2 protein chains.
Amino acid sequence: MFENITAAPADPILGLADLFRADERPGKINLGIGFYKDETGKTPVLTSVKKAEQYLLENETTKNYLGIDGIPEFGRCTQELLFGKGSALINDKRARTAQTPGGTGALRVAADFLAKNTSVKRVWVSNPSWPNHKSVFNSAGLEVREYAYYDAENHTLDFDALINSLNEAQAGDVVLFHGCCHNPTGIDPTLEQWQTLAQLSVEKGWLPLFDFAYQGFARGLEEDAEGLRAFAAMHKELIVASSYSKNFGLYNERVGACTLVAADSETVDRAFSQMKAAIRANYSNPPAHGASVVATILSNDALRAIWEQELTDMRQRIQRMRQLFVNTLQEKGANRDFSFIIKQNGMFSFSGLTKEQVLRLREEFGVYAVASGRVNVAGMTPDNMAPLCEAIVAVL
Amino acid sequence: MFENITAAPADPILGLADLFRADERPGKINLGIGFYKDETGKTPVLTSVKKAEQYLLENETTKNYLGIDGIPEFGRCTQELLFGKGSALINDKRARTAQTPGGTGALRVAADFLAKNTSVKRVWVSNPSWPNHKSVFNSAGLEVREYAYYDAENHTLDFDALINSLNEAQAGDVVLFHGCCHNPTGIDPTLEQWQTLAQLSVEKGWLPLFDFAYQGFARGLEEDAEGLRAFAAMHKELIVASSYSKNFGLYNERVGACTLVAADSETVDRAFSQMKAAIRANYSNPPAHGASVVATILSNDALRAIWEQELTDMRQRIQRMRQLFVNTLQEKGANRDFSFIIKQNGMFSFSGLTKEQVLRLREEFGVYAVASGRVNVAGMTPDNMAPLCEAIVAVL
Ligand SMILES: *Cc1c(COP(=O)(O)O)cnc(C)c1O
Ligand SMILES: *Cc1c(COP(=O)(O)O)cnc(C)c1O
């Protein structure tokens with residue numbers, strides 16, 4: 001009986017959405033979105049995906065079940081994007097890939113698999129990290145611990161506090177890493193720091209799990225993958241949960257993958273069978289549509305070329321707005337220095353505003369931001385930059 | 001580390017698939033499929049869904065995330081199909097619906113929700129039942145117990161052994177019911193038996209969970225729902241996991257729903273919030289495509305009319321083959337009586353063949369059936385009926 005069931009907490013982000021929609025003030029700006037938006041303030045379906053879809057419409061002859069691990073080409077294509085077209089992991093057949101319901105579904109199947117087939121008890125999440133991370137791992141029965149990441153003073157990665165924090169993790173603990181475009185600081189380890197991280201991980205015996213949801217949004221498709229690749233060249237085992245929601249704009253089609261890398265082919269195949277058992281007891285097999293779309297774009301020269309151009313366009317816009325933001329705030333005049341905004345990657349970053357300030361920005365100006373000061377750079381258009389920066393200057 | 005991970009058992013059904021494909025004998029017949037096939041032996045994408053898809057292609061402007069519970073029209077449309085267009089459950093707002101990744105995903109979210117938000121410890125599954133039932137419930141941490149169902153001698157429902165078995169279930173135990181087209185016996189309770197079941201359930205305090213994957217395949221869309229409706233008119237609470245994989249032929253698009261019915265609006269909303277928290281920690285939000293397709297067909301008169309005709313066509317074919325099977329076996333002459341085949345519903349039923357017989361049917365004749373004697377009626381075409389019935393007669 002559910003007569004005494006207690007209501008789940010209203011998730012903060014969902015809340016802002018309803019408060020903003022109900023905001024009668026015509027000059028309102030929503031910077032707590034979580035999705036990409038163009039200069040127009042819209043999240044269109046990519047031209048390359050629309051072409052891929054017309055194609056599927058013309059050529060699909062059946063809607064019959066996919067295998068537990070999804071469409072094969074899709075799996076192969078993602079392994080190449082993650083590790084490189086000619087990696088030893090691919091040639092030596094050390095990795096297996098399951099197509100899953102988004103990047104979140106990939107984290108939950110990893111979690112379920114880890115929980116029932118291994119002795120892992122804790123997962124180390126960065127502080128701060130994407131809030132749903134904790135909920136996924138806790139739901140599978142794993143304990144979540146946090147390692148230090150952000151440096152509130154300097155707006156940077158506290159690498160000392162980072163390596164110092166992880167010394168509390170024992171061999172066999174999983175350590176969660178954001179491949180690029182750290183949600184929500186936008187702060188990423190540099191290559192030197194990734195190599196230092198990869199080496200230390202091997203030494204202490206961490207099981208690295210990578211959350212790779214923004215490949216292509218920081219510097220490029222291959223550039224963004226070198227941190228993961230620095231760990232892959234050094235570990236016998238690792239798991240990578242990837243998403244295509246943002247880089248393909250396929251949010252609601254739920255397309256991602258869970259990649260298991262083992263010491264060798266024989267062992268990865270044996271572990272993957274248990275990962276497939278984990279999937280069968282959850283959703284059975286994955287949704288074909290969005291994954292089919294990804295597989296036909298990546299497998300076609302013309303379509304892939306158009307998609308890559310559409311991805312660089314999004315990446316550049318997000319980089320344009322970070323610059324515009326920093327200096328439009330300067331032209332508004334105030335002891336500040338939001339220049340650190342320029343060094344961060346992706347759509348998110350902490351503005352450095354207090355909850356005191358974020359609250360009045362909203363009530364007094366109708367500029368919506370997350371209580372943590374998180375601001376989505378894609379919510380900014382060259383049109384709303386001045387009226388945005390003026391609101392920020394007034395609360396400083 | 002996965003170096004000592006033990007391989008998951010090869011799932012029997014997956015096995016036959018590979019043995020059949022590798023069967024060089026040109027007269028091979030596969031009756032252990034699990035999906036629908038037309039007279040041609042193909043599983044085409046319905047004409048109504050193809051139209052729905054061209055429409056979505058022309059009119060979709062964004063692929064941005066759906067809410068945790070899915071597309072609203074989709075939810076409303078399923079509540080109407082399940083309980084009737086003017087039910088008190090709908091008018092009194094006692095039910096809430098989440099769009100999920102297939103009927104299997106609906107069972108796993110029900111399981112997760114039940115496991116963390118209530119005191120349910122066991123789930124009662126029929127004997128036999130769909131094998132993945134046990135895996136879903138066990139994965140959420142629930143215990144699975146079995147109540148008697150089939151009567152191997154008479155090829156019927158042992159209703160005595162049924163009511164007698166359930167007396168071992170205490171108030172607070174969940175009891176799983178197949179809405180129609182029981183997988184795999186095809187044997188369903190009659191209305192009188194459903195009312196007796198609904199009444200006894202209330203009395204002992206069972207939490208009924210309905211697995212409704214074949215609405216429309218037994219007698220009709222509304223006819224098939226009266227068993228569930230006999231429980232709904234009598235219970236304050238219940239859960240229904242429905243699938244659109246088979247009745248819409250949307251297998252790989254993963255479209256189903258999990259419907260929570262509570263005593264009143266206030267309580268269903270409070271419990272549903274926890275059901276949404278269960279979804280957020282699993283896959284986040286659901287896949288739009290297949291559900292969008294279902295919502296546009298059901299919401300449109302023309303398209304819905306075509307779909308219903310396509311569904312009755314499948315239902316009638318499956319009913320044609322059950323007749324053809326029974327008497328083509330008679331024309332082959334043998335002390336038998338597969339007439340019980342005519343009283344069973346859906347694509348499946350137990351042929352009454354022993355594993356001894358199913359094994360030689362396969363090795364000697366290349367007729368593939370499940371070791372339990374389960375046979376998919378949709379694997380039969382008027383063309384393969386004679387060479388099928390002759391193989392069966394020869395092993396009898
Ligand atoms: C957006 C996001 C995800 C989710 O991916 P989905 O494909 O939407 O489920 C996972 N991890 C991080 C860090 C994300 O920001
Ligand atoms: C086919 C089936 C399901 C699965 O539905 P999906 O939509 O494929 O996940 C669930 N229960 C029963 C009894 C089924 O036969």
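Method reported for this entry: X-ray crystallography, 2.2 Å.
Every residue, even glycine, has its Cβ placed from backbone N, Cα and C.
Marked as L-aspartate binding site by Swiss-Prot on the basis of a large-scale study or a structure entry: B:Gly34, B:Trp130, B:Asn183, B:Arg374. Among the mutagenesis results in Swiss-Prot, B:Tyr65 to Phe or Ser has the note: Slight changes in activity. The residue drawn here is the original one. Where Swiss-Prot documents B:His133 to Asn as a mutagenesis experiment, the accompanying text is: Decreases to 60% in maximum rate of the overall reactions in both directions. Under mutagenesis, Swiss-Prot gives B:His133 to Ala with this note: Slight increase in maximum velocity of the overall transamination reaction between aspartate and 2-oxoglutarate. Record note (Swiss-Prot) on the mutagenesis of B:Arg280 to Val: Reduces first-order rate constant over 25000-fold. Among the mutagenesis results in Swiss-Prot, B:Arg374 to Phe or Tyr has the note: Second-order rate constants are reduced by >5 orders of magnitude. The residue drawn here is the original one. What Swiss-Prot says about the mutagenesis result for B:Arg374 to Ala is this: Reduces first-order rate constant about 10000-fold.
Where Swiss-Prot records a feature, it is marked here on the structure.
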| residue | record | contacts (Cβ under 8 Å, 6+ apart) |
| --- | --- | --- |
| B:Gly34 | L-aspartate binding site | B:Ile13, B:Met347, B:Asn376 |
| B:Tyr65 | mutagenesis position | B:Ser284, B:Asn285 |
| B:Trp130 | L-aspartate binding site | B:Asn183, B:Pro184, B:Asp211 |
| B:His133 | mutagenesis position | B:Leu107, B:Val125, B:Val144, B:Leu176, B:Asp211 |
| B:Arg280 | mutagenesis position | B:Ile68 |
| B:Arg374 | mutagenesis position | B:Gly32, B:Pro184, B:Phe348, B:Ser349, B:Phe350, B:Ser351 |
Cβ within less than 8 Å of chain A, restricted to recorded positions B:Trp130, B:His133, B:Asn183, B:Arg374, yields none
Same chain, not part of B:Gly34, B:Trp130, B:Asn183, B:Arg374: whose C-beta falls within 8 angstroms of the C-beta centre of the L-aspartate site? Give them in sequence order. B:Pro131, B:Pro184, B:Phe348
Ligand 2 is in the model; which of the mutagenesis positions B:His133, B:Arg280, B:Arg374 have a C-beta less than 6 angstroms from one of its atoms? none
Cβ-Cβ neighbours of B:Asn183 (L-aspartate binding site) (radius 10 Å): 21
For B:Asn183 (L-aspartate binding site), name the DSSP secondary structure in the helix/strand/coil scheme. coil
Taking DSSP three-state, what's B:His133 (mutagenesis position) in: helix, strand or coil? helix
